[PDB]
Amino acid sequence: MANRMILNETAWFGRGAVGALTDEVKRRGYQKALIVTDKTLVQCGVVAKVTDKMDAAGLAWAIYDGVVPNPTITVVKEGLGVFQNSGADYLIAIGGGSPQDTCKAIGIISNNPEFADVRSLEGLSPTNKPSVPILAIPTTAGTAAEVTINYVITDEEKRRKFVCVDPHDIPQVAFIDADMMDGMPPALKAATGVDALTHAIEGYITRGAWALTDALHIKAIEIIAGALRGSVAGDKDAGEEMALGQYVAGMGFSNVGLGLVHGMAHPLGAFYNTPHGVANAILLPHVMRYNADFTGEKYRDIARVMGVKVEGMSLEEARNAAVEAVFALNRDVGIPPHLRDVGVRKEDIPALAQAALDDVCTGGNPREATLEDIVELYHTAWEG
Amino acid sequence: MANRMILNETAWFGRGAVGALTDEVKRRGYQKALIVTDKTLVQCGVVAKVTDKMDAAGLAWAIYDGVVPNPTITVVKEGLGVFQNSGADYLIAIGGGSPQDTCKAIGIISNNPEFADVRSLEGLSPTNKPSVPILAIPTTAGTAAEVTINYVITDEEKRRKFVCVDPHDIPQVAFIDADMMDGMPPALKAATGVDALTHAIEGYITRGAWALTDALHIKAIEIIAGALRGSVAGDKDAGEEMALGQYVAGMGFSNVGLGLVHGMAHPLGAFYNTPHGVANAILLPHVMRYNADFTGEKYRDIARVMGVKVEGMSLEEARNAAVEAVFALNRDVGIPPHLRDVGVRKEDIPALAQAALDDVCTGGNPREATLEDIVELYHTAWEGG
Ligand SMILES: Nc1ncnc2c1ncn2[C@@H]1O[C@H](COP(=O)(O)OP(=O)(O)OC[C@H]2O[C@@H](O)[C@H](O)[C@@H]2O)[C@@H](O)[C@H]1O
Ligand SMILES: Nc1ncnc2c1ncn2[C@@H]1O[C@H](COP(=O)(O)OP(=O)(O)OC[C@H]2O[C@@H](O)[C@H](O)[C@@H]2O)[C@@H](O)[C@H]1O
Ligand SMILES: [Fe+2]
Ligand SMILES: [Fe+2]
Ligand SMILES: [Zn+2]
Ligand SMILES: [Zn+2]
């Protein structure tokens, strides 16, 4: 009956937050870090923002930049080998959800060698030891991987993304610095931003929701809905707001769950390598309409913080307004509205739906989804 | 510029939350606990609620119940000795702020022996190693000692309570279980509940306040103001609400600070052993009035979440409403309104004011307080002013 909360024991927030990293490392006595990131972040100079500071403080580090969007089992094994050989005693994840999840997988397996095949970590990972210490530095404003206890890896052999949930993978310190995120192309800010909004909305209405997560989630929705357009536009302060909002969303959903949006988005990532946030964005409003009757007064709350004047509006009208506010936001930030626009094939829907039905996140959906329900949702999101 | 947040990596909430303790211990591989608590909690059977579960799970434990309200350096040293002689490898704090703070001191000194004098830990403790692992189980709905990075010890020799701030003392796991709090006498629920409200209000307007702590604090105020009366009355759900509210308050103030209410309350605890919550309760409304002009629109938010329909009043009226709401709550839960009622002496005011001026928490007050200002505030709280 009791509710558990897993959070970062230490976290730094604000532009310039990464400047606290060298002092945190020194106070922990670590000797060498393995930075887990990708080639784009190295090319854009984002990784240098961190290594330059580390060099100035005389802190040793090595880099693994083989991470690819929607990280695969192959990437995890490659990164793991690099880490084991490096002799590093801690990990620094620099990037969005892909590098951060890869980093979590590496840290967990390094101290829990029984899960060497990686795929065995799906669900509530029965690990016995904490991951190698992880210092997380997000570069996107959407996944909250720095504070959640989950990470998703793509099993290419079985063509499916599997979510791993494990308190042992929580980063020891997170640095939420908007300076690390400004380089995101506007389209990326939009996709990861709606991914964050999806986290907050699904988390707010998830089956396991309770007082504390509801408070975190509704604040996150308000912050995100109020700052996303401005951030996509390039506004500096909105970018900092988004950095906080996406993190606050994570403080909640990591501890209670999500729903059918993520359950349906994962198979798309596995089948087409579709960007996670774009998949969530397209599916979100449709899944919300589907869940409407099972959400109490919560859609009135969502609509209210998304700019809609809900006073004197019926619950039915408020629910329609919440869904429309999301459709509107997606249009405003430029995300394609139909699944056909992003490479999905109708012939694959039966398999995608079954995959969605079996996805870890689907169980938290307020409405118990059937196979045909999911098939219908994919077809509805196909072209409107 | 950047803001730091220290929180419990793991925490369990709700009635029955202590039931998660044995599993958490096993998952961490600890071999023997030293339970830090007091004689009342042992007598009332509260400690047994935990040890019975531990016995059934086959987990070893030893107990130190010598903690006294407003824990002293002597109690810390005695408890440290018991810990060292027990063979325990972790600590379980069962109780209110006194046992929890004593436990933090013990856990820190054990891994940082150069601070054996205890008093040298005041302020931002320059400790190099994390405290011995602490699993915290609060029994009062007010201090949030289970999630904050502070602890206050009484220096009997120098007659003063000193606050210690250190990320190294954060408990590894917190179990917030109202079943552990139901035994609180109504007056204790009242006092500890206003202590929690003070935490939320001071934290909401403190100098270092920012977006995240403001969100936590205003939510804590709403929760506490809405449930305290019912909890004092004995309502079970209200007690569960208070358990959450007092904790949420801590998630915030531990990371930004408090103010003059706590700065003035501490010297009273050192001078008269006045219960912390009672001191804060009497001082709170007066200090709020003092800080009014340096809190922006925040008193409007406080008044609103405390049941006041601020719908059409001005900022000046909203600010008065917030203060009155606190005066009303204190009356409703039966806390004395005047410092004279609880054993304070006017002759001690100059000394109390100086102590308050030097208290760690005072620096966070939104209004720079002078010695003269503090003297005036004590006199005002004396008999209403
Ligand atoms: N600040 C940045 N500036 C420029 N490019 C960036 C930045 N941050 C990330 N990128 C680039 O954006 C692309 C996508 O990065 P991801 O990490 O894959 O995206 P994100 O949304 O953060 O995470 C997605 C992943 O997290 C999981 O929850 C989800 O299932 C998916 O696997 C990559 O090419 C990456 O280099
Ligand atoms: N559930 C309970 N049932 C009955 N009595 C209880 C309970 N919990 C605590 N008590 C009793 O209440 C008295 C006060 O307990 P404290 O721990 O001293 O009170 P609390 O308000 O929780 O903490 C105060 C301490 O914290 C610091 O922030 C403050 O400076 C002070 O030293 C003691 O006699 C204690 O045994
Ligand atoms: Fe999930
Ligand atoms: Fe303080
Ligand atoms: Zn997501
Ligand atoms: Zn207090």
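Here, residue 1 is simply the first one shown, and the rest follow in order.
This entry, so its header tells us, was determined using X-ray crystallography, 1.6 Å.
Using N, Cα and C of the backbone, Cβ positions are placed for all residues, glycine too.
Marked as NAD(+) binding site by Swiss-Prot: A:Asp38, A:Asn70, A:97-101, A:139-143, A:148-150, A:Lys161, A:180-184, A:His276, A:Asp341. Residues annotated as Fe cation binding site in Swiss-Prot, with a large-scale study or a structure entry given as evidence: A:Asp195, A:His199, A:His262, A:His276. Quoted from Swiss-Prot, the note on the mutagenesis of A:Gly16 to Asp is: No effect on enzyme activity. Among the mutagenesis entries in Swiss-Prot is A:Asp38 to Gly, noted as: Enzyme can now use NADP. Among the mutagenesis results in Swiss-Prot, A:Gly96 to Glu has the note: Loss of NAD binding and enzyme activity. The residue drawn here is the original one. For A:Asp195 to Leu, Swiss-Prot lists a mutagenesis experiment annotated as follows: Complete loss of iron-binding. Record note (Swiss-Prot) on the mutagenesis of A:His199 to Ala or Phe: Complete loss of iron-binding.
Shown on the structure are the features that Swiss-Prot records.
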| residue | record | CB count, 10 Å |
| --- | --- | --- |
| A:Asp38 | mutagenesis position | 25 |
| A:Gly96 | mutagenesis position | 28 |
| A:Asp101 | NAD(+) binding site | 29 |
| A:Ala141 | NAD(+) binding site | 32 |
| A:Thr148 | NAD(+) binding site | 28 |
| A:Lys161 | NAD(+) binding site | 25 |
| A:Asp182 | NAD(+) binding site | 16 |
| A:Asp195 | mutagenesis position | 29 |
| A:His199 | mutagenesis position | 30 |
| A:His262 | Fe cation binding site | 30 |
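A:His199 (mutagenesis position) sits 21 Å from A:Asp182 (NAD(+) binding site), taking the CA atoms of both as reference points. Per Cα geometry, A:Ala141 is the residue among the binding-site residues A:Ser98, A:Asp101, A:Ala141, A:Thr148, A:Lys161 nearest to A:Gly16 (mutagenesis position). Contacting chain B by the Cβ rule (under 8 Å between Cβ atoms), the recorded positions A:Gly16, A:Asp38, A:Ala141 reduce to A:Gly16. Taking Cβ-Cβ distances under 8 Å and a sequence separation of 6 or more, the neighbours of A:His276 (NAD(+) binding site) in its chain are A:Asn70, A:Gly97, A:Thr143, A:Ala191, A:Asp195, A:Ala265, A:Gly269.
Here the C-alpha separation of A:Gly96 (mutagenesis position) and A:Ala141 (NAD(+) binding site) works out to 8 Å. Taking the centroid of the Cβ atoms of A:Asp195, A:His199, A:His262, A:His276 as the Fe cation site, the other same-chain residues with Cβ within 8 Å of it are A:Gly142, A:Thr143, A:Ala196, A:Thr198, A:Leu258, A:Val261, A:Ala265, A:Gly277, A:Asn280. A C-beta separation below 8 Å, combined with a sequence spacing of at least six in one chain, links A:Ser98 (NAD(+) binding site) to A:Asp38, A:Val67, A:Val68, A:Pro69, A:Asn70, A:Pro71.
Each residue contributes its Cα atom, and for A:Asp101 (NAD(+) binding site) and A:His262 (Fe cation binding site) these two points are 16 Å apart. Between the CA atoms of A:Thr148 (NAD(+) binding site) and A:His262 (Fe cation binding site) there is a gap of 15 Å, rounded to the nearest whole number. Under the three-state DSSP scheme, A:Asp101 (NAD(+) binding site) falls in the helix class. Secondary structure at A:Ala141 (NAD(+) binding site), as computed by DSSP, is coil.
A Cβ distance below 6 Å to any atom of ligand 1 is met, among the recorded positions A:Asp38, A:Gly96, A:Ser98, A:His262, by A:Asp38, A:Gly96, A:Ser98. Among the recorded positions A:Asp101, A:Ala141, A:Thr148, A:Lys161, A:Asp182, A:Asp195, the residues whose Cβ sits under 6 Å from any atom of ligand 5 are A:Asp195.
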